[PDB]
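Colleague: Attaching a single structure in structure tokens format; questions to follow.
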Amino acid sequence: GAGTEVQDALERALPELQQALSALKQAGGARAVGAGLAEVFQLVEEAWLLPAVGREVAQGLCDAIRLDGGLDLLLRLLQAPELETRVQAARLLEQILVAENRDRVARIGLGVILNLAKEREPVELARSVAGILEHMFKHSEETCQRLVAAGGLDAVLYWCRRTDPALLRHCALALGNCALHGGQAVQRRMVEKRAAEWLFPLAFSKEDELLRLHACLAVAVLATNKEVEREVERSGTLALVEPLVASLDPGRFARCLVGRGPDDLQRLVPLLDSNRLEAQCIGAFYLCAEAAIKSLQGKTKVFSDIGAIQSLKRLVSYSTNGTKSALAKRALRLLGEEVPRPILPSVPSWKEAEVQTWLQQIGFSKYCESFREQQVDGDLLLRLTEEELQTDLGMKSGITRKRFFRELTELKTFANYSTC
Amino acid sequence: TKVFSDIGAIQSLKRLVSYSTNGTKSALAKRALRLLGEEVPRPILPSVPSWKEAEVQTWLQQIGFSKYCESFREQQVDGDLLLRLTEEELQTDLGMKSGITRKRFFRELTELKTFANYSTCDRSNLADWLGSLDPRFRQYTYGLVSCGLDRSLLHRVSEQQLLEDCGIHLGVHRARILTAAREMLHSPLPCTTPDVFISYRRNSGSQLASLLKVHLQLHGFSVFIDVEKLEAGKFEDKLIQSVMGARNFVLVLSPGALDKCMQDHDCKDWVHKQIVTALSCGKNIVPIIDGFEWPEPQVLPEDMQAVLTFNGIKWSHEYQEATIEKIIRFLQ
Amino acid sequence: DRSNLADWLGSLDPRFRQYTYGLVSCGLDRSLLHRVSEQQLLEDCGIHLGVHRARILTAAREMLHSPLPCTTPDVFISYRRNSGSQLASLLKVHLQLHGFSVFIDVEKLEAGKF
Amino acid sequence: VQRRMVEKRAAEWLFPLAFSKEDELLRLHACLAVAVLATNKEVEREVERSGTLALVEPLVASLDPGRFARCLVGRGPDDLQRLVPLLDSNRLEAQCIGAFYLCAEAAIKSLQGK
């Protein structure tokens, strides 16, 4: 297996990590410390930059740094009043924040980081600080809330008036991870601090493409917050979403990844079941990119259990948006799934045929027989009832009935009536 | 390691994590769970509205009701059909024949709702309102908002409806909420064009233009930005009207903006076009120097040379706040 | 319980105590007992002796009548982080027991927000 | 067809090949051959008399699944299924070679995640 090869690369790097750890123990003014930092940075850099299976190599490296020297070492280096020390150490952090690294650095010394945020002048420093927070806003709602009480939100917002590419990429990605990982009152805090009004200069850039894309994923998941929905819209930012999604391509940046796990994907399907245009389009976009990637790897099963496939059968069935429908179909075919036809809006005039078609298009094809028996058509459908279903159509589970009526409503919600 | 089971804290230790939110608490709980060598459950999903059948099964296990996971995957119980589960539904269709079971399942279901998030479904936080009423009134947030009700409309519900539609059964709670509502009506009665146009180089000043937009909007200034990324389609049709609608006219003097406006006597340059129309309508024109060097008058077409007469404002990328208050002093 | 519906039912009748949980499992307390219906006490609170129902209820409408249930620092503590800490806590206790809004440097870090 | 094979001394010519001191995949596949043959009871008695199934278990012991699973990067949903009958047989050789190839393809399909 390749695991032996990863162990091989480790048997090389771990000694280098010991050399570094040694080099860090001597409290050099700015020379030996910085040297050790810079080198161990490259050691884990080529680990991430390992063209072979090198992800888990870097994971083992950060594991060793946590089990040998921990983070508290680096934490104290962050309180060393010398800039360069802080900067380099922060760079190191920026590459070592694994989930467990996040847990530790949170529990022990996130407040130190919070002290680093108050100072923002060195663009190289600020870049690192931003990325660190970005990874940290992925940890826990409590962690976020703490970052919110602290100027852990003020800093990323102050940093939206500068021009560093990686910095702004960090800030956008950060606030996006925040909103998706903050919590109800947290999104509140976001908008109440003019969050969208500072996601604006970034999604609007003529400079970077992933910058705007993520910067719009942010406002998009925000749109899942009805409570601030009205303020988000008033910011004048959700306009930029659909044009941009139209502009770019799923695959062209799916290959800029090679993406997510079974939980960073699932935190997005709620973007597809929303009521708003922006959430649907960005959701279909990211889902199409990850569908291409997971089909390349062949891991096309996760989507089913998280179940976006059903939604992808709805952002077309009752769709009306071209870009939305196109991206949805593209993800459906990259997942190799039955693209349904756009159903007929003149639901009054549905004959038994489209009744059967529709019955399938909701995964209730299991009843198509019963309905073709009872001649359910565009009228007898819309006036279906409880006793009718449960008794004559044998749908014995109200839990079924409760669901069928749900979809039936959404259908009517789409249904046209110019005939009746 | 057997005493804990019979005293039964293990169940609690599966709850000081499941609906946990405290890091130290959760950590110590997991540590005890592993020292007892017990299945640490995952922190369940707060967006209970959006629970698919999967997490429904996961949760069903995480309460020791995995014995029903089969029945629920059969009935497609999800983040909605779950929250609206009822007595007859459970006992009859889901075969949970013991009410003593049902009484317990509903107990946990309540605690779940007590934790459940609703940022997708509520619109005006009936959640915290019920919460501020009673810390355990939160258990009917979805029970309500599944009936088109909110703050502003709670004041006219009947008691009966709250029994029939909202599915609450503790008549005491019914009277309590209702009385709270008629008071919500009484003391906290829920009652019922541009000013600034942005002209900017399509690439260079775009960044700073967005910055100015943000600033002035945060200061309450109706600002119009050239949202279009094409500079095409309707060639100078609606944007000119937007110019006419903005009393104040903002222009970012970015490097390389005016050289494509020089000697465009054909009025082809959209920026130039906006310059001419804003000049003609006598708007409050605001040019903003940032890295741009002043050109010759004659090299510009006469219809746009008038901008050189207005005050140039240099932008400080540091004192952007002071730069913006200075900018605001010029507005009308 | 939060406000001892227990002893209240007790002071009413030594064997009325048998519905404490029967009540507080319905969000009721002292201050809110005065507006329960009889029916609720049959349906929600699950008591069945209608005599007891009338008796409690009558007691409540009286609870409303005679015993109607109605609705920054002054002192800062500076102390050595280790030496005076004990005596500082003592002073805190004393002055609080005397009704003095006292602020103690609760933080054990002397760090964070400097 | 397997009849025709053995009747033409098939195993007796799979012998010089699974016995090679030269190639490792050569013998391995050369033994997979006699192994699936062993699923033929009708010739089972002749296969055994050829004196070839002896070499199977020693060889399987010698080599490794992964070391040659990486010599692939394997099969599809039908070139795999034509082998599980090697695991449900009654004989030692079929079981061992079947578990071997299955372990290699399990490593590969886990690498891909399939």
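Just so it is clear, chain C uses Swiss-Prot numbers, and the residues here are 483-553, 561-603, in order.
Method on record in the header is electron microscopy, 4.0 Å.
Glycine too: its Cβ is placed from the backbone N, Cα and C atoms.
Dumping what Swiss-Prot says about this protein:
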- C:486-548: domain 'SAM 2' (DOMAIN)
- C:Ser493 to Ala: Does not affect phosphorylation level (MUTAGEN)
- C:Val533 to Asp: Slightly reduced ability to form an octameric ring and promote axonal degeneration following injury (MUTAGEN)
- C:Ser548 to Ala: Decreased phosphorylation, leading to reduced NAD(+) hydrolase activity (MUTAGEN)
- C:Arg569 to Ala: Loss of NAD(+) hydrolase activity (MUTAGEN)
- C:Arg569, C:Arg570, C:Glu599: NAD(+) 2 binding site (BINDING)
- C:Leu579 to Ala: Reduced NAD(+) hydrolase activity (MUTAGEN)
- C:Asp594 to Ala: Reduced NAD(+) hydrolase activity (MUTAGEN)
- C:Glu596 to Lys: Loss of NAD(+) hydrolase activity. Abolished ability to promote axonal degeneration following injury (MUTAGEN)
- C:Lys597 to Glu: Dominant negative mutant that blocks axon degeneration after axotomy (MUTAGEN)
- C:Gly601 to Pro: Loss of NAD(+) hydrolase activity. Abolished ability to promote axonal degeneration following injury (MUTAGEN)
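Buried or exposed, and what's around them? Tell me for each listed feature.
Modeller: C:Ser493 (mutagenesis position) is surrounded by 12 other CB atoms, counting those within 10 A of its CB over all protein chains shown.
Its Cβ taken as reference, C:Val533 (mutagenesis position) is surrounded by 8 other Cβ atoms within 10 Å in the chains shown.
Other C-beta atoms found within 10 angstroms of the C-beta of C:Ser548 (mutagenesis position) number 6, with every protein chain shown included.
Secondary structure from DSSP puts C:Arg569 (mutagenesis position) in coil.
Around C:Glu599 (NAD(+) 2 binding site), the C-beta neighbours below 8 angstroms that are at least 6 residues distant in the chain are C:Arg570.
Cβ environment of C:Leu579 (mutagenesis position): no same-chain residue six or more positions apart lies under 8 Å away.
In three-state terms derived from DSSP, C:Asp594 (mutagenesis position) belongs to neither a helical nor a strand segment and is classed as coil. Contacts of C:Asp594 (mutagenesis position) defined by a Cβ separation under 8 A and a same-chain sequence distance of 6+ are given as C:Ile566, C:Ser567, C:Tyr568, in order along the sequence.
For C:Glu596 (mutagenesis position), the number of other Cβ atoms no farther than 10 Å from its own Cβ, over all displayed protein chains, is 10.
Using a 10 Å Cβ-Cβ cutoff, C:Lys597 (mutagenesis position) registers 8 neighbours.
Listed in sequence order, the residues of the same chain lying 6 or more apart from C:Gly601 (mutagenesis position) and placing their CB within less than 8 Å of its CB: none are present.
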Colleague: Given the mutagenesis positions C:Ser493, C:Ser548, C:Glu596, C:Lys597, find the one whose Cα is closest in space to the Cα of C:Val533 (mutagenesis position).
Modeller: C:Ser493
Colleague: Go ahead and report the DSSP secondary structure tallies for the domain 'SAM 2' (C:486-548): helix first, then strand, then coil.
Modeller: 42 helix, 0 strand, 21 coil
Colleague: Of all the recorded positions given, C:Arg569, C:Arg570, which has the fewest Cβ neighbours within 10 Å once its own Cβ is left out?
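Modeller: Checked C:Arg569, C:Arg570; of these recorded positions, fewest Cβ neighbours within 10 Å: C:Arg569.
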Colleague: If you measure from the Cα of C:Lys597 (mutagenesis position), which of the mutagenesis positions C:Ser493, C:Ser548, C:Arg569 is the nearest?
Modeller: C:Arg569
Colleague: Other than C:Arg569, C:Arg570, C:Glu599, which residues of the chain come within 8 Å of the NAD(+) 2 site, judged by Cβ distance to the Cβ centroid of those residues?
Modeller: C:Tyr568, C:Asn571, C:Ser574, C:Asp594
Colleague: Which one is it: of the mutagenesis positions C:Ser548, C:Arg569, C:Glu596, whose Cα lies the shortest distance from the Cα of C:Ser493 (mutagenesis position)?
Modeller: C:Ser548
